[PDB]
Amino acid sequence: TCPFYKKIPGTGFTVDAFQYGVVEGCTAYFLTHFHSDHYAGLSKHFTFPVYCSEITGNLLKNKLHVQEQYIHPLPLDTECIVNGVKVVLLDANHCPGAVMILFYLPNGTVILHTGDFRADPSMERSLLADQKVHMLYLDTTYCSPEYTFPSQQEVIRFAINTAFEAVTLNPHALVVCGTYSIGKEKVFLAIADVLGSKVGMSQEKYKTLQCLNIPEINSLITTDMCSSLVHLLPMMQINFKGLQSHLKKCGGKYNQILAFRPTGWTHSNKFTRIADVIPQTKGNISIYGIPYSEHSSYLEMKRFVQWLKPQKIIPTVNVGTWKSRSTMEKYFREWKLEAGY
Ligand code: NI
């Protein structure tokens, strides 16, 4: 059944609750972003209203073929009324089109649902600062002090310099980037840009990026693989077997592949710096795992919550075990006691 943490009390609303059939009493289904755990259930045969950002709406329409009459895109940073309830959609600093949602309940309660986010000090100067939030439904993906990672800017600086060096030493080297969803577009765009290339990809993936309102996007991407030295492949293909195979397909235009696997966290984060990353190598093929996160680090989460000072926190990730629930609740109390709310 639809879990309680997908339900917004005092409303007929659910958030990211598309795989439970008709939910008894739901008058509007919110979708925070276009990742498949969150949209799972949606199709052309859906006949309830879906509320979402303009970008999420383009993807529902063109990728999932949801009929245009059931898609209700809202603008960000604007007070809107939906079935009698004031709502605002805010940038979540996750993948493109991803949002957080502020609900103003008729009774005076204010609720913030983060969807998936990477907390940032910039959110402390959004509409959030203007009034008190009583309940917070929180992306807790990385709620444990081991989870540190570098800034997205630091990671991108790394990738740009790595690629530029390898290609300038060997102009017959190919750069490959792994992907299995929207998100983490900066990696392949920032590399392609230092190299004076467009990014080459499949037709389905080109379709997906054309949904995202990226400025001057036409200048940056293509389906013509052969004119391009930064290729996107499915993440499943980012390995020695899969890259050797792919290297063959280019017909001796390339003699070396350098590949990037954007990961979330991996346990080398506990010991190693970004400056000190190294690849796995078999022959003329090297693979880098780079920790580009679009979720909050522990410290970024902590800071957001201590700034917001909510009355109750409801986690939306890692909820399925008693051990994880218990651990999260402990850190929430630590934060509350340290910041005196
Ligand atoms: Ni997500």
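By the numbers in Swiss-Prot, the shown part of chain A spans 700-1040.
Per deposition record, X-ray crystallography, 1.8 Å.
Any Cβ shown, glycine's included, is placed from N, Cα and C.
Listed features, source Swiss-Prot:
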type	residues	note
MUTAGEN	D838 to N	Impaired nuclear focus formation, reduced interaction with PIAS and increased sensitivity to cisplatin
MUTAGEN	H994 to A	Impaired nuclear focus formation, reduced interaction with PIAS and increased sensitivity to cisplatin
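In this structure the C-alpha atoms belonging to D838 (mutagenesis position) and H994 (mutagenesis position) are separated by 8 Å. Its Cβ taken as reference, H994 (mutagenesis position) is surrounded by 22 other Cβ atoms within 10 Å in the chains shown.
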